[PDB]
Amino acid sequence: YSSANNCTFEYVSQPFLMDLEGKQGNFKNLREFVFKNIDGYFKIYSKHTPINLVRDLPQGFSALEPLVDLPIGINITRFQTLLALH
Amino acid sequence: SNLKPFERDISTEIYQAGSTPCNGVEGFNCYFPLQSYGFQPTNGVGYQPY
Ligand SMILES: *[C@@H]1O[C@H](CO)[C@@H](O)[C@H](O)[C@H]1NC(C)=O
Ligand SMILES: *[C@@H]1O[C@H](CO)[C@@H](O)[C@H](O)[C@H]1NC(C)=O
């Protein structure tokens, strides 16, 4: 983006530093999320786990902890992802 | 349509009583969803702001 206009909410967490430079191969971290909207509350659950696997999803039980509950009240029908290009 | 609890309907689409295209026009079956009251200190009890 190149703008910021008519904002009704902003949140920023504490700054950290993570992998940014270009790498290609087996993935190292699987970060799973659940996004749901209940009565205007946007509930985000997630779990980050180490992996050593490039192929399809590993089989194995893993529970997702809750992390965020955002009161937004927006009628959501579509969504899109954001990809990083080197 | 009606609203779900705690829905904030900010939309300003042109309401149609019957069925006709509307493109921001005020016409027969092309009405606005936005309406207002004119509150004056002399208006009736049921017409005062709360
Ligand atoms: C956004 O801000 C402008 C101010 O120029 C205002 O006129 C407009 O109603 C606001 N809301 C939207 C949805 O654009
Ligand atoms: C949300 O928007 C869609 C239009 O894409 C509409 O059909 C639907 O009724 C809206 N939901 C509510 C609760 O108004």
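Here chain A follows Swiss-Prot for its numbers: 160-245, in order, are the residues you see.
Header entry for method reads electron microscopy, 3.1 Å.
For all residues, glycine too, the Cβ spot is worked out from N, Cα and C.
Taken from Swiss-Prot as is:
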| type | residues | note |
| --- | --- | --- |
| MUTAGEN | A:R190 to K | Partial loss of biliverdin affinity |
| MUTAGEN | A:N234 to Q | Increased resistance to neutralizing antibodies |
| VARIANT | A:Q183 to E | In strain: Omicron/XBB.1.5, Omicron/EG.5.1 |
| VARIANT | A:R190 to S | In strain: Gamma/P.1 |
| VARIANT | A:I210 to V | In strain: Omicron/BA.2.75 |
| VARIANT | A:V213 to E | In strain: Omicron/XBB.1.5, Omicron/EG.5.1 |
| VARIANT | A:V213 to G | In strain: Omicron/BA.2, Omicron/BA.2.12.1, Omicron/BA.2.75, Omicron/BA.4, Omicron/BA.5, Omicron/BQ.1.1 |
| VARIANT | A:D215 to G | In strain: Beta/B.1.351 |
| VARIANT | A:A222 to V | In strain: 20A.EU1 |
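In sequence order, the recorded positions from A:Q183, A:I210, A:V213, A:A222, A:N234 that place a Cβ under 8 angstroms from a chain B Cβ are A:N234.
Checked against A:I210 (variant position) by C-alpha proximity, the recorded positions A:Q183, A:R190, A:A222, A:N234 yield A:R190 as the nearest.
Around the Cβ of A:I210 (variant position), the number of neighbouring Cβ atoms within 10 Å comes to 13. Separation of the C-alpha atoms of A:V213 (variant position) and A:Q183 (variant position): 10 Å, rounded to the nearest whole number. Over all protein chains present, the Cβ of A:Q183 (variant position) has 5 other Cβ atoms lying within 10 Å.
When the recorded positions A:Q183, A:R190, A:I210, A:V213, A:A222 are checked against ligand 2, none has a Cβ within less than 6 Å of one of its atoms. Among the variant positions listed (A:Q183, A:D215, A:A222), A:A222 has its Cα nearest to the Cα of A:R190 (mutagenesis position). Ranked by Cα separation from A:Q183 (variant position), the recorded positions A:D215, A:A222, A:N234 are led by A:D215. When Cβ atoms from all protein chains are considered, those within 10 Å of A:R190 (mutagenesis position) total 9, not counting its own. Most other Cβ atoms within 10 A: among the recorded positions A:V213, A:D215, A:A222, A:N234, that distinction falls to A:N234.
Across the structure, A:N234 (mutagenesis position) and A:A222 (variant position) place their CA atoms 28 angstrom apart.
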